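Asker: Provided herewith is a single structure, encoded as structure tokens, for subsequent inquiry.
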Amino acid sequence: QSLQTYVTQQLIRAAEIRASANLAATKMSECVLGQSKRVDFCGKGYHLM
Amino acid sequence: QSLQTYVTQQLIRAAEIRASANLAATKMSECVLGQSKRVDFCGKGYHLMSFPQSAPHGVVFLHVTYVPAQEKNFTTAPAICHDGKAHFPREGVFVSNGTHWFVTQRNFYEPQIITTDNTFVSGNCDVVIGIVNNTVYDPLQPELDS
Amino acid sequence: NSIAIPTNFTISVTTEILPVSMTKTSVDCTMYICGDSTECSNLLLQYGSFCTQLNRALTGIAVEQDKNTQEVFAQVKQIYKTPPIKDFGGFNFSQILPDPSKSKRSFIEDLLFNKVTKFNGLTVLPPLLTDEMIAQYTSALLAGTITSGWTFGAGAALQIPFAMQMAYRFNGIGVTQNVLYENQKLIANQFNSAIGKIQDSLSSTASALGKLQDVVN
Amino acid sequence: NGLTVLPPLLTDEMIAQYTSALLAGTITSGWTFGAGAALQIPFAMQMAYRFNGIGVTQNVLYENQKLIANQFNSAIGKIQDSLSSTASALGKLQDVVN
Amino acid sequence: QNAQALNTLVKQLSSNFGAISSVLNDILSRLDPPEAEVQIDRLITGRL
Amino acid sequence: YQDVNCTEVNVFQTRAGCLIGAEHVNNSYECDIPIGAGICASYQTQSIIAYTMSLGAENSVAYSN
Ligand SMILES: *[C@@H]1O[C@H](CO)[C@@H](O[C@@H]2O[C@H](CO)[C@@H](O)[C@H](O)[C@H]2NC(C)=O)[C@H](O)[C@H]1NC(C)=O
Ligand SMILES: *[C@@H]1O[C@H](CO)[C@@H](O[C@@H]2O[C@H](CO)[C@@H](O)[C@H](O)[C@H]2NC(C)=O)[C@H](O)[C@H]1NC(C)=O
Ligand SMILES: *[C@@H]1O[C@H](CO)[C@@H](O[C@@H]2O[C@H](CO)[C@@H](O)[C@H](O)[C@H]2NC(C)=O)[C@H](O)[C@H]1NC(C)=O
Ligand SMILES: *[C@@H]1O[C@H](CO)[C@@H](O[C@@H]2O[C@H](CO)[C@@H](O)[C@H](O)[C@H]2NC(C)=O)[C@H](O)[C@H]1NC(C)=O
Ligand SMILES: *[C@@H]1O[C@H](CO)[C@@H](O)[C@H](O)[C@H]1NC(C)=O
Ligand SMILES: *[C@@H]1O[C@H](CO)[C@@H](O)[C@H](O)[C@H]1NC(C)=O
Ligand SMILES: *[C@@H]1O[C@H](CO)[C@@H](O)[C@H](O)[C@H]1NC(C)=O
Ligand SMILES: *[C@@H]1O[C@H](CO)[C@@H](O)[C@H](O)[C@H]1NC(C)=O
């Protein structure tokens, strides 16, 4: 039950880190490979690059 | 304990399927019901439109995308100097084939003669780094001449 | 001082596959743990509300699978349908629009089904929307998208002829719309042949649908 | 003790090759390397396309190019100073390690 | 959802989990530690 | 009664199971109480009905080239 508790919290933590990896994959596509008209998505101010 | 384990994995798996839904619901509302401006959200290339298709326990998008495909090199300059005025392109970019200067749209080679319609003035030729001298054709000139 | 500019282009129909709902499952936790025997069930009562927590949690998952499938497909207000005359400016949607001879799925929407694949108190519940109702929503979303641009999402489905819709799509990517009209037959052949490669890809290999088959597995 | 740590598939010296490719694309070719083709474009012309992308018409860049370049160079220099003078900026990464 | 999850966590204090009583002060009123530790360890195992 | 056939139990055999005390109707309405496999139930002219749900009004878009 100590392993099941650890694995359960790593599964939840991995979903939290994947929500951040999907956000990072999104910022890389929409702000490195592009320019964003999405307000406050890529820094404060109007986004340049 | 084996049922508590299963329903715990199943709550965590249902949470990540509810996260591929919402992603699929926004690809529906942005790629299908609109035209997303968002780079690589609706497939690689510039987005044109998408068609949803059903699939068992999922959805499939056929993202129709424009991809620019046969590039040529050109010489270019940020502005053209005319009679001391610096002219900048409206929606285009300036290019040259080495002998003549044109303004073209940015995502397809479409050379146009440079005129006071497709360009706008600001300041003078001293300020801009890398400006080049050229003619600007004035569309009014032959009409006012006749 | 050097810029490269494309003298030509290609239109690519890149497929993307997303899972949307699990198989709705509920496990009758008393009959799973402790089946067909009151002599056992009176011992399971000492664990109190545990078996109610597990039925509650699996019912929460099971109603979310209908909610997901509604949130994805049921975005269209009313079920648009295409005209009899398929006059779409040379573009050929016959492989993605529903076939009335069939289960009224499109051609590609059938390849997608053919490529993809218990009594111990376990139950599998049906989805709220039949797979044929999902095929009506994808038909309506697609019939709006072909006959009426984006404006069926924003309000009334105002018709617009398809060679003017793709000119609005081109203008939306900063390509001046005359680039479409001067190339419309080439653009139609690029789209139609790119749609043809989707049948050939989905017919030839199952490896495309790995995201859905993983969620089934 | 039964516990193990597996290597990442992309080594750190190979992630740094992708970040180099991503910004070396971005610096030489704008966004276009996302849309298939890495079309070269001189950088003061890429920034004029990015000024149009915020509704500041492009002669504002050229008439201020030395100022805008100096503001960028100064601003990126302050990131070295920030990341040298405190470790507290990487709170999210040090927290996922913790 | 929070109120019903928390009321269920509280109702699980009324559950025996195989102990002789639901109430830990009653186990400690009835039994000496060599046996009360077995009863309490069923309640610990269940409540935990 | 989920998954059963009514012979094992105003009765209707839905694809979800045997439904007892709801009047089946040939009409369609928006969904109200969801059952499964396109069936929904509601309280209407009153009594409990069950029906195949309507996804919305049909609309032929007036397209021409
Ligand atoms: C640059 O573009 C111009 C315009 O197309 C070219 O000038 C024309 O060249 C053709 C022969 O290739 C002649 O028949 C035309 O009379 C020319 N027109 C003018 C206005 O001069 C020019 O040749 C191109 N230069 C290069 C190096 O490609
Ligand atoms: C662009 O054209 C102008 C006008 O012909 C050039 O200005 C002349 O520059 C020379 C020195 O190079 C001076 O002696 C003249 O007095 C200038 N004339 C005027 C009217 O100002 C300018 O140098 C050219 N620049 C480039 C890069 O070609
Ligand atoms: C752009 O590329 C397309 C192909 O994607 C070219 O279309 C071909 O053109 C040749 C020569 O006219 C024909 O023989 C072929 O039958 C056409 N189809 C294909 C698929 O190759 C097109 O000519 C190119 N040029 C432009 C500006 O569109
Ligand atoms: C749209 O594409 C389909 C093929 O996917 C075309 O259907 C074929 O049409 C020819 C006659 O032109 C028949 O010999 C074939 O048997 C048809 N194939 C199938 C699978 O039905 C259709 O003609 C095209 N329509 C338009 C308007 O372009
Ligand atoms: C552009 O010119 C350079 C040489 O100056 C060459 O290396 C490059 O391949 C050319 N690109 C195209 C698209 O012709
Ligand atoms: C390009 O670089 C050369 C290096 O000698 C320089 O002479 C020229 O002025 C530069 N052009 C621009 C537009 O910066
Ligand atoms: C229900 O069972 C009876 C048994 O006689 C059979 O006739 C009928 O076809 C069955 N219907 C369904 C839907 O299972
Ligand atoms: C439903 O349709 C059948 C014929 O298919 C008919 O006999 C029956 O009376 C109808 N019932 C209702 C409630 O309309």
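Sequence positions for chain F are given in Swiss-Prot numbering; the residues included correspond to 612-620, 641-676, 690-709, in order.
Just so you know, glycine gets a Cβ as well, placed from its N, Cα and C.
Here Swiss-Prot describes F:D614 to G as a published mutagenesis experiment; the accompanying note says: Increase of pseudotyped VSV particle production ex vivo. Increase of viral load in hamster upper respiratory tract. Produces more infectious particles when cultured in primary human epithelial cells; increases replication and transmissibility in hamsters and ferrets. One natural variant catalogued in Swiss-Prot, F:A653 to V, is accompanied by this note: In strain: 19B/501Y. Annotation of the natural variant F:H655 to Y in Swiss-Prot: In strain: Gamma/P.1, 19B/501T, 19B/501Y, Omicron/BA.1, Omicron/BA.2, Omicron/BA.2.12.1, Omicron/BA.2.75, Omicron/BA.4, Omicron/BA.5, Omicron/BQ.1.1, Omicron/XBB.1.5, Omicron/EG.5.1. What Swiss-Prot says about the mutagenesis result for F:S673 to A is this: No effect on O-glycosylation by host GALNT1. Quoting Swiss-Prot on the natural variant F:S704 to L: In strain: Omicron/BA.2.12.1.
Burial and contacts for the listed features, if you can.
Answerer: Counting every protein chain shown, the Cβ of F:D614 (mutagenesis position) has 12 other Cβ atoms within 10 Å.
DSSP gives F:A653 (variant position) a coil state; it is part of no helix or strand.
Neighbour density for F:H655 (variant position): within 10 A of its CB lie 16 other CB atoms from the protein chains shown.
Cβ neighbours of F:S673 (mutagenesis position) (same chain, under 8 Å, six or more residues apart in sequence): F:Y660, F:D663, F:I664, F:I692, F:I693, F:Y695.
For F:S704 (variant position), applying a Cβ distance below 8 Å and a minimum sequence separation of six or more within one chain yields no residues.
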Asker: In sequence order, which residues at least six apart in the same chain have a CB under 8 Å from the CB of F:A653 (variant position)?
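Answerer: Looking at Cβ-Cβ distances below 8 Å from F:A653 (variant position), excluding near sequence neighbours, one finds F:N641, F:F643, F:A672, F:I692, F:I693, F:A694.
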Asker: Three states by DSSP: which one describes F:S704 (variant position)?
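Answerer: Strand, per DSSP.
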Asker: Can you grab the distance from F:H655 (variant position) over to F:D614 (mutagenesis position)? Cα atoms, rounded to a whole Å.
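Answerer: Just about 18 Å between their Cα atoms.
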Asker: Per DSSP, F:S673 (mutagenesis position) is which: helix, strand or coil?
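Answerer: Strand, per DSSP.
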Asker: Sequence order please: the recorded positions F:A653, F:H655, F:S673 that have their Cβ under 8 Å from a chain D Cβ, otherwise just none.
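Answerer: Going by the Cβ criterion (under 8 Å to chain D), the recorded positions yield none at all.
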Asker: Sub-8 Å Cβ contact with chain A: please pick out which of the recorded positions F:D614, F:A653, F:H655, F:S673, F:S704 have it.
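Answerer: Near chain A, no listed recorded positions qualify.
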